[PDB]
Amino acid sequence: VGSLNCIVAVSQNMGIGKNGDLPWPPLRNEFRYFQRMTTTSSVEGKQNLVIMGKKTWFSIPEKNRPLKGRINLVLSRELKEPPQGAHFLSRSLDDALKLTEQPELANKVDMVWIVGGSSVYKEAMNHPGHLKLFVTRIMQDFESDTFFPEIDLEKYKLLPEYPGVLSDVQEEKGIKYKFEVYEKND
Ligand SMILES: NC(=O)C1=CN([C@@H]2O[C@H](COP(=O)(O)OP(=O)(O)OC[C@H]3O[C@@H](n4cnc5c(N)ncnc54)[C@H](OP(=O)(O)O)[C@@H]3O)[C@@H](O)[C@H]2O)C=CC1
Ligand SMILES: CCc1nc(N)nc(N)c1OCCCOc1ccccc1/C=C1\CCOC1=O
């Protein structure tokens, strides 16, 4: 099993979601960026694993459920089996990560991507160890009901560039955004 990573798109006021949707209108290339970063795996013969909470899973349109080319794990304590189209179900983030080291997955998983929501981000980010945050900064305020947790910059170093990540400002539908990578190791 390779690195542990979070990936998120967040508005200036730290919003990630509103009523099960994005706070902003669809940004097609931002979605393509999310698809590319979580799907691309260098290690031959393996796939990355995506971890998400239940509400994040049901936010994805059925057309894109499961996220293709990746192993899909859903976090829930109420569900008794993985939702339709999902691959795995765990009752805690710790259980999910431990599962990646079981023989069932031991040599199939390259990178692990936490793709939401807020509680899963928070726990991963505040758990000691080596972690990266791939953060798309939507550079406008958007009305939201779900927020990304605080990034402790004493711990998380903003990297000055990163291979495969555009450093310049993007713009879709009149909305400017930029890609960032943070890294901690504690
Ligand atoms: N902009 C972006 O980058 C992203 C946007 N989104 C949006 O963000 C919002 C997400 O809302 P949020 O409430 O954060 O959704 P979550 O994906 O966090 O769903 C939360 C549910 O997942 C389960 N769950 C969460 N953490 C754990 C855990 N550690 N162990 C076990 N079960 C767990 C619980 O389900 P139960 O009650 O069944 O136990 C909980 O009720 C949505 O609007 C979504 O559309 C989603 C992802 C990223
Ligand atoms: C592209 C958004 C994004 N961006 C970055 N940087 N990180 C993320 N973790 C992320 O969320 C991906 C899972 C959440 O997904 C959705 C959430 C709300 C509404 C729709 C979707 C899924 C869609 C819309 C386009 O087609 C899909 O599959």
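The residue numbers of chain A are those assigned by Swiss-Prot, with the residues present covering 2-187 sequentially.
For this deposited structure, the header notes the method as X-ray crystallography, 2.0 Å.
Just so you know, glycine gets a Cβ as well, placed from its N, Cα and C.
The NADP(+) binding site annotation in Swiss-Prot covers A10, 16-22, 55-57, 77-79, 117-124. Counting Cβ atoms from all protein chains shown, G21 (NADP(+) binding site) has 11 others lying within 10 Å of its own Cβ. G21 (NADP(+) binding site) falls within neither a helix nor a strand when secondary structure is assigned with DSSP, and so counts as coil.
Among the features that Swiss-Prot reports, substrate binding site is placed at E31, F32, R33, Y34, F35, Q36, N65, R71. Taking Cβ-Cβ distances under 8 Å and a sequence gap of 6 or more within the same chain, the neighbours of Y34 (substrate binding site) are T137, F180.
The annotation domain 'DHFR' is assigned in Swiss-Prot to 4-185.
According to Swiss-Prot, the experimentally introduced change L23 to R is described as follows: Strongly decreased affinity for methotrexate. Decreases catalytic rate constant 200-fold. Decreases affinity for NADP and dihydrofolate over 10-fold. Cβ neighbour count for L23 (mutagenesis position): 19 (other Cβ atoms within 10 Å of its Cβ, all protein chains included).
Here Swiss-Prot describes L23 to F, W or Y as a published mutagenesis experiment; the accompanying note says: Decreases affinity for NADP and dihydrofolate over 10-fold.
Looking at Swiss-Prot, you'll find the mutagenesis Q36 to E noted as follows: Reduces catalytic rate 2-fold. Reduces affinity for dihydrofolate 9-fold; when associated with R-32. Listed in sequence order, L68 are the same-chain residues at least 6 apart in sequence whose CB falls under 8 Å from the CB of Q36 (mutagenesis position).
In the three-state DSSP reading, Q36 (mutagenesis position) counts as helix. Per Swiss-Prot, mutagenesis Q36 to S is noted as: Increases affinity for dihydrofolate about 2-fold. No effect on affinity for NADPH.
Listed in Swiss-Prot is the mutagenesis experiment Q36 to K, annotated as follows: Increases affinity for dihydrofolate about 3-fold. Reduces affinity for NADPH about 3-fold.
Swiss-Prot lists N65 to S among its mutagenesis entries, and the accompanying note reads: Increases affinity for dihydrofolate about 15-fold. No effect on affinity for NADPH. Packing around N65 (mutagenesis position) is summarised by its Cβ count: 11 other Cβ atoms lie within 10 angstroms of its Cβ, all protein chains included.
For the mutagenesis of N65 to F, Swiss-Prot gives this note: Increases affinity for dihydrofolate about 3-fold. No effect on affinity for NADPH. The structure shown keeps the original residue.
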Legend entry - binding-site residues compared (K56, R78) - the one with the fewest other Cβ atoms within 10 Å: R78
Legend entry - Rounded distance in angstrom between the Cα atoms of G18 (NADP(+) binding site) and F35 (substrate binding site): 16
Legend entry - Pairwise C-alpha maximum, in angstrom, for the residues (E31, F32, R33, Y34, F35, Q36, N65, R71) that bind substrate according to the record: 18
Inset, instruction - Would you mind pulling the DSSP three-state label for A10 (NADP(+) binding site)? - result: strand
Inset, instruction - Tell me whether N65 (mutagenesis position) sits in a helix, a strand or coil according to DSSP. - result: helix
Inset, instruction - Sort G118 (NADP(+) binding site) into helix, strand or coil using the DSSP assignment. - result: coil
